[PDB]
Amino acid sequence: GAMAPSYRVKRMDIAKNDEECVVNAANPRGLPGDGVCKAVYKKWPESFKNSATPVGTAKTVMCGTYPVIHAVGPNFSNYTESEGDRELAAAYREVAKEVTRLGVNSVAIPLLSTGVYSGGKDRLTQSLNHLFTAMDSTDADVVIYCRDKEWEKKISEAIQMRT
Ligand SMILES: [Cl-]
Ligand SMILES: [Cl-]
Ligand SMILES: [Cl-]
């Protein structure tokens, strides 16, 4: 565990993280994909051996000894708001189980279903709150990765409001 488990946010490519493991915003078929998934494929391609897993689940594959946790958020183009919300909460619960099983002291995590899978909605708060629900009972240092300057501000404010 971390000595004083924390949440932080950084605005940069998750493929350059300084944590003991990474969460990929995966597709269910283990394909290279686009966005976070493509950056993860270029950095850790060995981790996409048998990485396919259903929506709402997480599957870990090692790249050397570095764990890549493939977490499959729902595509809100295809799911109802209700079913999508349930699957997005479930993907994060499975990430917390994997982070715990691996025994890491830190994890780099993107906001699931906030990009191409958002169904053209702003899901910062919805996705971040499901991340907190899952990860609050873990003792890993969590570092959230984003790319947008105003998202960095909003994520940082949400973290600091609980401290
Ligand atoms: Cl960067
Ligand atoms: Cl996404
Ligand atoms: Cl972002």
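Note that the numbers count up from 1, one per residue, in the order the chain is shown.
From the backbone N, Cα and C atoms, a Cβ is placed for every residue, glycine too.
One mutagenesis experiment catalogued in Swiss-Prot, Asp13 to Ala (Swiss-Prot position 1343), is accompanied by this note: Partial loss of ADP-ribose 1'' phosphate phosphatase activity. Feature annotation from Swiss-Prot assigns ADP-D-ribose binding site to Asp13, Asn27, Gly35, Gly115, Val116, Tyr117; the stated evidence is experimental evidence. Here Swiss-Prot notes a mutagenesis experiment, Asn27 to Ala (Swiss-Prot position 1357), with the remark: Partial loss of mono-ADP-ribosylhydrolase activity; complete loss of ADP-ribose 1'' phosphate phosphatase activity. For the mutagenesis experiment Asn27 to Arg or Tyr (Swiss-Prot position 1357), the note given by Swiss-Prot reads: Almost complete loss of mono-ADP-ribosylhydrolase activity. One mutagenesis experiment named in Swiss-Prot is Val36 to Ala (Swiss-Prot position 1366), and its note says Partial loss of mono-ADP-ribosylhydrolase activity. Quoted from Swiss-Prot, the note attached to the mutagenesis of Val36 to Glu or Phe (Swiss-Prot position 1366) states: Almost complete loss of mono-ADP-ribosylhydrolase activity. Quoted from Swiss-Prot, the note on the mutagenesis of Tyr117 to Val or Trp (Swiss-Prot position 1447) is: Almost complete loss of mono-ADP-ribosylhydrolase activity. According to Swiss-Prot, the mutagenesis experiment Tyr117 to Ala (Swiss-Prot position 1447) carries the annotation: Partial loss of mono-ADP-ribosylhydrolase activity; complete loss of ADP-ribose 1'' phosphate phosphatase activity.
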* Rounded to the nearest Å, what's the C-alpha distance separating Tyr117 (mutagenesis position) and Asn27 (mutagenesis position)? Just drop the number here, would you? => 10
* **C-beta crowding around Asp13 (mutagenesis position), within 10 angstroms** => 14
* Give the distance between the Cα atoms of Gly35 (ADP-D-ribose binding site) and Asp13 (mutagenesis position), rounded to the nearest whole Å. => 10
* Structure fact -> Checking the recorded positions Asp13, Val36, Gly115 against ligand 1, those whose Cβ falls under 6 Å of one of its atoms come out as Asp13
* Greatest CA-CA distance (Å) over the residues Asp13, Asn27, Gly35, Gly115, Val116, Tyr117 that the record ties to ADP-D-ribose? -> 18
* Asked: Measuring Cα to Cα, how many angstrom lie between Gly115 (ADP-D-ribose binding site) and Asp13 (mutagenesis position)?
  -> 14
* Which residue, out of the recorded positions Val36, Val116, shows the minimum number of other Cβ atoms inside 10 Å of its Cβ in this structure? -> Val116
* Quick one: Cα separation, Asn27 (mutagenesis position) versus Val36 (mutagenesis position), in Å? -> 11
* Asked: Once the DSSP letters are reduced so that anything not helix or strand counts as coil, what is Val116 (ADP-D-ribose binding site)?
  -> coil
* **Count of other CB atoms lying within 10 Å of the CB belonging to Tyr117 (mutagenesis position)** => 23
* To do: With the Cβ under 6 Å from ligand 2 as the test, give me the qualifying entries from the recorded positions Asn27, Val36, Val116.
  => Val116
